[PDB]
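Novice: Please see the structure below; I have some questions.
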Amino acid sequence: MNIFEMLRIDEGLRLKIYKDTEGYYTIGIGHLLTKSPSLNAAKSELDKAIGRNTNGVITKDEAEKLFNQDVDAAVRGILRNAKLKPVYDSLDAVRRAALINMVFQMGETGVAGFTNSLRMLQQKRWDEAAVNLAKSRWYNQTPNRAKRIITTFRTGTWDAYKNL
Ligand SMILES: [Cl-]
Ligand SMILES: [Cl-]
């Protein structure tokens, strides 16, 4: 298992423009296009992202390319963030993957906001961090996914993803 396989499980793959859990226009493997309620604005962002006139539909290859870019950006975002970088550096490989996942989903800013949780992860207080992470809008809105991430931080293994 690895970060890519992990995110592919959590996000799925759709080749046509769709709305995510929050109602925002998305495509590919969880690639957010816009928060704007306009489909045309969405289509415009898509063309610009792909570099062609798309009609709202992309190929698998295109989806993978956006995915590759998005994961790299997630990582780079963590490392440039004063609050995130130190946590990530303190973590083992599996748990690092869990943090990237959260960043991919909610943005660096969002995650950087889990102050107390970040502190507990840094201190390696797994059970305490898990409880804390659960007290969040994130957990209440996407409980299954949140549960997977939480279990990953708690155990340091890929158990939550094995099977899927
Ligand atoms: Cl892009
Ligand atoms: Cl969910």
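If you check the header, you will see the structure was determined by X-ray crystallography, 1.8 Å.
A Cβ is built for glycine as well, from the same backbone N, Cα and C atoms used for every other residue.
For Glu11, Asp20, the entry in Swiss-Prot reads active site, proton donor/acceptor. The annotation substrate binding site is assigned in Swiss-Prot to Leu32, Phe104, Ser117, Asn132. Under mutagenesis, Swiss-Prot gives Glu11 to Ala, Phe, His, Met or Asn with this note: Complete loss of enzymatic activity. Here the residue is the original one, but Swiss-Prot notes a mutagenesis experiment at this spot, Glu11 to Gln: Complete loss of activity. For the mutagenesis result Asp20 to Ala, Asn, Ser or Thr, the note given in Swiss-Prot is Complete loss of enzymatic activity. Among the mutagenesis entries in Swiss-Prot is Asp20 to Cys, noted as: Nearly no effet on specific enzymatic activity. Here the residue is the original one, but Swiss-Prot notes a mutagenesis experiment at this spot, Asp20 to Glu or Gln: Loss of 99% of enzymatic activity. Quoted from Swiss-Prot, the note on the mutagenesis of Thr26 to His is: Facilitates transglycosylation more effectively than hydrolysis; covalently bound substrate. Annotation of the mutagenesis experiment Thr26 to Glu in Swiss-Prot: Complete loss of activity at neutral pH; covalently bound substrate. For the mutagenesis result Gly30 to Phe, the note given in Swiss-Prot is Almost complete loss of enzymatic activity. The enzyme is destabilized by 1.5 kcal/mol. Here Swiss-Prot describes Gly30 to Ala as a published mutagenesis experiment; the accompanying note says: Almost complete loss of enzymatic activity. Among the mutagenesis results in Swiss-Prot, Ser117 to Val has the note: 50-fold decrease in enzymatic activity. The residue drawn here is the original one. Quoted from Swiss-Prot for the published mutagenesis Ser117 to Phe: 10-fold decrease in enzymatic activity. Under the heading of mutagenesis, Swiss-Prot lists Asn132 to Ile and annotates it as follows: 5-fold decrease in enzymatic activity. One entry in Swiss-Prot concerns the mutagenesis experiment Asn132 to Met or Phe. Its note says: 2-fold decrease in enzymatic activity.
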Novice: Could you check the recorded positions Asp20, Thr26, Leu32, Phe104, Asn132 and say which one's CB has the most other CB atoms within 10 Å?
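Specialist: By the 10 Å Cβ neighbour count, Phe104 comes out on top.
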Novice: What's the CA to CA span in angstrom from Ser117 (mutagenesis position) over to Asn132 (mutagenesis position)?
Specialist: 6
Novice: Rounded to an integer, what is the Cα-Cα distance in Å between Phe104 (substrate binding site) and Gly30 (mutagenesis position)?
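Specialist: That comes out at 9 Å between the alpha carbons.
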Novice: Which whole-number value in Å describes the distance between the Cα atoms of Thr26 (mutagenesis position) and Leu32 (substrate binding site)?
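Specialist: Here the two Cα atoms are 4 Å apart.
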Novice: Name the one residue among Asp20, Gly30, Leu32, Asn132 whose Cα is closest in three-dimensional space to that of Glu11 (mutagenesis position); these are the recorded positions.
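Specialist: Ranked by Cα distance from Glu11 (mutagenesis position), first place goes to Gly30.
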Novice: Tell me the Cα distance separating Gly30 (mutagenesis position) from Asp20 (mutagenesis position), rounded to the nearest angstrom.
Specialist: 8
Novice: List every residue in the same chain as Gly30 (mutagenesis position), at least 6 positions away in sequence, whose Cβ is under 8 Å from its Cβ.
Specialist: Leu7, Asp10, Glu11, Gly12, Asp20, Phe67, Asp70, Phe104, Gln105
Novice: Would you find the one among the mutagenesis positions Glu11, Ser117 whose Cβ has the most company, meaning other Cβ atoms within 10 Å?
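Specialist: The residue with the densest Cβ neighbourhood is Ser117.
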Novice: Can you give me the Cα-Cα distance between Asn132 (mutagenesis position) and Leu32 (substrate binding site) in Å, rounded to a whole number?
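Specialist: Computed Cα spacing between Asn132 (mutagenesis position) and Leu32 (substrate binding site) is 27 Å.
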Novice: Just how spread out is the substrate site if you go by the largest Cα to Cα distance in Å among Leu32, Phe104, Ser117, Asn132?
Specialist: 27
